[PDB]
Amino acid sequence: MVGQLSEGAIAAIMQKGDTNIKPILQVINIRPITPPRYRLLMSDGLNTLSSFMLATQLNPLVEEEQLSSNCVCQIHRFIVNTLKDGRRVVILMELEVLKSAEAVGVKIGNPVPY
Amino acid sequence: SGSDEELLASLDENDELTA
């Protein structure tokens, strides 16, 4: 099932910074860090990365459990911001939920933190 | 991958310059 995810997308965003991709990722978990702002640990099957933040327009997907731990989604619009210390933050502006947490049922593979 | 603070500071690049 790691072949269901865009393996290498996390490294690509962190290195090349390009936003012209529509990666398919698994949500590992979600945490409010504040009108709540949600921080997501995402997986591309190879790596995990927690510097993801959801646009607040998408908050209802979290609050109604459609975007939830182990669900699989496809990002359709995101922005990259690069911090003074070299860290890159991804803001998820638009996405599609492709498969519910309940339909996936497990964390896919054994991704390691980027 | 970043503190919550610098993640939130990243929403406002002027704040990120001096965080």
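Following Swiss-Prot, chain A shows residues 1-34, 39-118, kept in their order.
Technique stated in the header: X-ray crystallography, 1.6 Å.
Positions of Cβ are set from backbone N, Cα and C atoms, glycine also.
Of all Cβ atoms in the shown protein chains, 18 besides its own fall within 10 Å of the Cβ of A:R41 (mutagenesis position). One entry in Swiss-Prot concerns the mutagenesis experiment A:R41 to E. Its note says: Loss of HELB-binding; when associated with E-43.
According to DSSP, A:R43 (mutagenesis position) is assigned to a strand segment. When Cβ atoms from all protein chains are considered, those within 10 Å of A:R43 (mutagenesis position) total 21, not counting its own. A:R43 to E appears in Swiss-Prot as a published mutagenesis result, with the remark: Loss of HELB-binding; when associated with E-41.
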Euclidean Cα distance (Å) for gap endpoints A:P39 and A:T34, 4 residues missing: 8
